[PDB]
Protein chains: 2
Amino acid sequence: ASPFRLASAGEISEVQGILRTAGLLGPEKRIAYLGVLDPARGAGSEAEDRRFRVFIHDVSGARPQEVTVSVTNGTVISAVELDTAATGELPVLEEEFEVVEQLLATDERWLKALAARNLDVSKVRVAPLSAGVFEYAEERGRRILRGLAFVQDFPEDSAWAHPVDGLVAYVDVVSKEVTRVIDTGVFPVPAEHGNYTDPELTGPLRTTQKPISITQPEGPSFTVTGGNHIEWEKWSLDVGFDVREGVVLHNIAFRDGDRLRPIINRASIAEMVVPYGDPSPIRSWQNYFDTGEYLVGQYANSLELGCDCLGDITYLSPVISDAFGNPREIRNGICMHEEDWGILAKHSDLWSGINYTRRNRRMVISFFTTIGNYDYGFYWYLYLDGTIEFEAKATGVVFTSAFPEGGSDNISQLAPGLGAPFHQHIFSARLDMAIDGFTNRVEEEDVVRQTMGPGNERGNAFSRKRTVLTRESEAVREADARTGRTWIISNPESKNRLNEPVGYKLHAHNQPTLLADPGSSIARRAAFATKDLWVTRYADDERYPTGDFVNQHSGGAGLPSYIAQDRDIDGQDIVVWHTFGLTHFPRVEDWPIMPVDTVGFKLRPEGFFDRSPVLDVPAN
Amino acid sequence: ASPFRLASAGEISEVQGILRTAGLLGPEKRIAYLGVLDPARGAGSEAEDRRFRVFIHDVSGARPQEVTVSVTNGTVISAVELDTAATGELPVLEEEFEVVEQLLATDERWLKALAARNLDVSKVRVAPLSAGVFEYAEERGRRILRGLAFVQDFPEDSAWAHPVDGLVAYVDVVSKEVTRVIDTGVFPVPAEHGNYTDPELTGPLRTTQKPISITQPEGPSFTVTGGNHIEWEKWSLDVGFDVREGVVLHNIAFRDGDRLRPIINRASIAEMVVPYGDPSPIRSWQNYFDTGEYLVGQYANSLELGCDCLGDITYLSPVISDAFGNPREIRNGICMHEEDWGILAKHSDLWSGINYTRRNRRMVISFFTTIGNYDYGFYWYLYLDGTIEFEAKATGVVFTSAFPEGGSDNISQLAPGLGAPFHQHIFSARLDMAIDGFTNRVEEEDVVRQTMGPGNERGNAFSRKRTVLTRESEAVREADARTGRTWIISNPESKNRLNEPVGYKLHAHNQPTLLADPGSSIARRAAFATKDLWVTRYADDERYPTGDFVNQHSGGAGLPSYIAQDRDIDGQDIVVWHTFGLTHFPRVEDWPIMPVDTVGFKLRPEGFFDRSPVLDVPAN
Ligand SMILES: [Cu+2]
Ligand SMILES: [Cu+2]
Ligand code: NA
Ligand code: NA
């Protein structure tokens, strides 16, 4: 069996047993993260050894532990106690979400704040939000969540339409104490509902949409073997799933004639941060690390046939661990299908008389996650012509506030009295490259303009330049859309038939990066998001751009510390980290439920093949 | 009934009869352009007066004429004799292209150049290309084409694989004279063939692609009335066709409740320039104005069901004039269909228990044109959520040269001895805006970064600023991807329910603009291409960014001359001109036939609606 196969329910049950017998999984213990470890570097790695990494939380207040288990041999490999004031707290537990609202419901200060606003405590929902690191010295070493309140007029009401501004509370979820309740003043609670299924708001549903039927009468063109190995139109890869990162792609390769040629060893979205740009003290701390703090894989949706995924769909149902080590299946959590993608190539030639048209198609691997008010779709696309593309789709309900009388420079008005603070959604793609093998390098390619004069007498010439990034200290790069800047990952030891190194070109969308002040807490904790491109030398413990323990970590972990080793990256085993994001000034059309907006990146072959790789596509 | 209906064969025959009766279309005359004029401003106006504009060429060398005729009344409205050395030559005629190869085949200088290369003149194809304006004083006032040679080994051979470098000739196509033959030296003719249907090159065709079937059992959701009026999912528009511009969209409007709200009065691609960046004297003059010089609508393909357009397709077959005034139908030249477009909106709410998913779709209007080696697809998209998007798809065969022995800074190597010069493909979209009516203004929106300090103590705030463009002299704008720059077209006299002006936001791709030296001939003739955004006050005669007569015209017309009027554009009838393009450094994978690459722009509502406009979309 493949070492890259999905974790099975049986594997997770064995991890639980091993931890139990070792004395590491008592009634006070909770599993905050569990995932399978990738095989170590080894082109001849023979014996099967499936190992799992576990973060163990203690609800009584004892120190948490990081444990590595071998399910193959049934042993604990290492177990380290963690000093969370130094290295960061563990990810937020699903069961800690409920605790915030219930603790506040009995706090005298919370109740007095609600009574001043004539709000029934039974109708006040509390969003439990990650705390970050700011000025409160008493929070160092404690698990803190912060809570913001929303009113639910009835059980099916959309609470996001009724933010309770001017009020925030901080809670220690281990000792179960409310540390602070801050009331900065009374704002009216917006009264309009935002119930997008209420006929009063939708009006009569349209009757004009006729069905679109997409079928594959002979079944799909791809095959799935060993549970998660995909072969499709010369592509070969393994579809993994991790509770923190979500869908992970392994061993992406392309069959060029008789040879299977590697392209990407591992592709994932290794972090995503949602920083808010409202300076009100009610929200100026608000930054979601959806991947690092919340774990986007554990909130993956079950995707419905004909609604979420349309066509001839093949599903995967990944298995994760719950907080006690029991396996939990995410039924239909991953959709896979191919779809038509228009014209691939076309030419009508006057001189030869030949008319030629071929159609394109793409393989789609997707999942959707829901973190509170937000819903995100993650889509990986493989195209016939060798292009690889990632797309994030952002939808859900925007996070709301009051709209202040007299307006705001940092908040959009969506409805009478209802605001939506400005924010960004910034992703980090971790691309462990393997262009024809592991000896790779990155070049930055800029367009070069030339001045009219000798050798360019008509002033028409233009050119390009490539700069090799040779060391990590010079491999932190910024976009430059005006000069057409792209980055090429090549293998200097593998040449095409023209004797040039084979390569792939990364095309970014060139959206703005992190806008916060460079001195801010979020700029230190999300340093990856301040630059478009980072290149590191591969190391097996350098997994996330924000470090292993993001929750309440003081800053600098991850990419800034990796880069500081200043390692050789010129013709080496390297990892590309690409930052890309959406800057969201909410519009009235985003309310009461937001239409999808998108961002992504793509990689295209650049002299990887000896000619077009789609000459053998049939005419249809 | 509709004044925006497509021209009919009868109208074109009637124009021919009117011109003949008036003495303007004798046997020495040729129609170089014929198109219907849009109604003048005034909702109602002329009851029905269909007017046509005609450019009449004279093959005996007499001066050409611009003529306006009323087909309704059977009259010539105006006829002006043109001074082409001043205002520009007429577009190239299809019959002039054939002249070039035939004239050169009997020229002693051409024959000696081919004899020096051991080439058989019967196998040498000549690409006839527009001449531009350079240093040759004898070309002023004459219709010139320039020829580059390619060898065709046999009648079905792709001649583009065999460029004859070092050789170019200039031809007067009216007096039938070869003016100059320039031979800068013998280059080897690349010998490899580029025949992408030859099994020796394709290999065995794939048997792995299973069919994808897209059908609409109840027919499409849009209706077509009056030949070219579309209603689809609250959108309303008319699809026009012009032999110069191709597909033109008129009267784009959205039905919001019981109000039909205008958005765009007229949308077209009003110019497209393809400048080459090779400083060799054999090619340094090479710039295609596909729209203005060649007329892209004239070369539209007939699109094949199931190959070019897949699904439940509705076709339009526009009628154009040939060079004698006879109607010519372009059968199946426009495809229209709706497409599934994934998730529209999605949210699973923990507090209400409601799970909500809706799917998106788009309406597609497309045509394809072939100009020599290149093929371009023009796609207009309408989405459920009010988004409008344009996409250009570039494919075909790249233009080739020899690859010099010691390499090149301006040419890519594609195959042994075979080069492809660097070039760009740059488009100008002309958007005659009508956001809720004709009183519009444009604002430039930049993100604003804020420094940590008083009122921003945690350094997290960020904002935006909008700058109104009030006069034409300040409305020539550049992109700035780093600051997230976009442009908003709003109506200051039409407010949404929050008392804010309704608007649409233009999102650019922020690709490089024209790279040539600003002193060059092409920078003067294609001045529009040097900036991303221009805004003018509407005027009936300001139709193209390059002026009416582009062929062999120096600078002095087009957008720089319009802008000098410095007209008020703050709440007025305005036109937005957006430049966007691809910079093409050809790759090996582009050879021997290029996979599609794309570029475009989109417009999204920005407080145009009072809430999401897709709340009434059904589940299905
Ligand atoms: Cu957002
Ligand atoms: Cu090109
Ligand atoms: Na690597
Ligand atoms: Na206008």
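Sequence positions for chain B are given in Swiss-Prot numbering; the residues included correspond to 9-628, in order.
The way this entry was determined, per its header, is X-ray crystallography, 1.8 Å.
Any Cβ shown, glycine's included, is placed from N, Cα and C.
Positions annotated as active site, proton acceptor by Swiss-Prot: B:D298. Within 10 Å of the C-beta atom of B:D298 (active site, proton acceptor) sit 23 other C-beta atoms, taking all shown protein chains into account.
Among the features that Swiss-Prot reports, active site, schiff-base intermediate with substrate is placed at B:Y382, with the record citing similarity to another entry. Secondary structure at B:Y382 (mutagenesis position), taken from DSSP and collapsed to helix, strand or coil, is strand.
Annotation comment: Swiss-Prot describes B:296-307, B:379-384 as substrate binding site. Taking a C-beta cut-off of under 8 angstroms and a sequence separation of 6 or more, B:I379 (substrate binding site) has the following same-chain neighbours: B:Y296, B:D298, B:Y302, B:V304, B:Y307.
Here B:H433 (Cu cation binding site) comes close to B:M280, B:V282, B:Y384, B:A400, B:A402, B:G589, B:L590, B:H592, B:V607: these same-chain residues lie at least six apart in sequence, with C-beta atoms under 8 angstroms from its C-beta. In the three-state DSSP scheme, B:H433 (Cu cation binding site) is classed as strand. Residues or ranges marked as Cu cation binding site by Swiss-Prot: B:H431, B:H433, B:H592.
Counting every protein chain shown, the Cβ of B:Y382 (mutagenesis position) has 19 other Cβ atoms within 10 Å. Where Swiss-Prot documents B:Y382 to F as a mutagenesis experiment, the accompanying text is: Loss of activity.
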Cu cation site shell beyond B:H431, B:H433, B:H592, criterion: Cβ within 8 Å of Cβ centroid: B:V282, B:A402, B:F430, B:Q432, B:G589, B:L590, B:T591
Sequence-ordered binding-site residues from B:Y296, B:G305, B:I379, B:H433, B:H592 with Cβ under 6 Å of an atom of ligand 3: none
C-alpha spacing of B:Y382 (mutagenesis position) relative to B:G305 (substrate binding site), in angstrom: 14
Recorded positions close to ligand 2 - of B:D298, B:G305, B:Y382, B:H592, only those whose C-beta is under 6 Å away: B:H592
Alpha-carbon spacing, B:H431 (Cu cation binding site) to B:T299 (substrate binding site), which is rounded to whole Å: 17
Distance, B:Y382 (mutagenesis position) to B:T299 (substrate binding site) (CA atoms, angstrom): 13
Other CB atoms, at most 10 A from the CB of B:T299 (substrate binding site): 28
Among B:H431, B:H592, the one of these binding-site residues whose Cβ has the fewest neighbouring Cβ atoms within 10 Å: B:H592
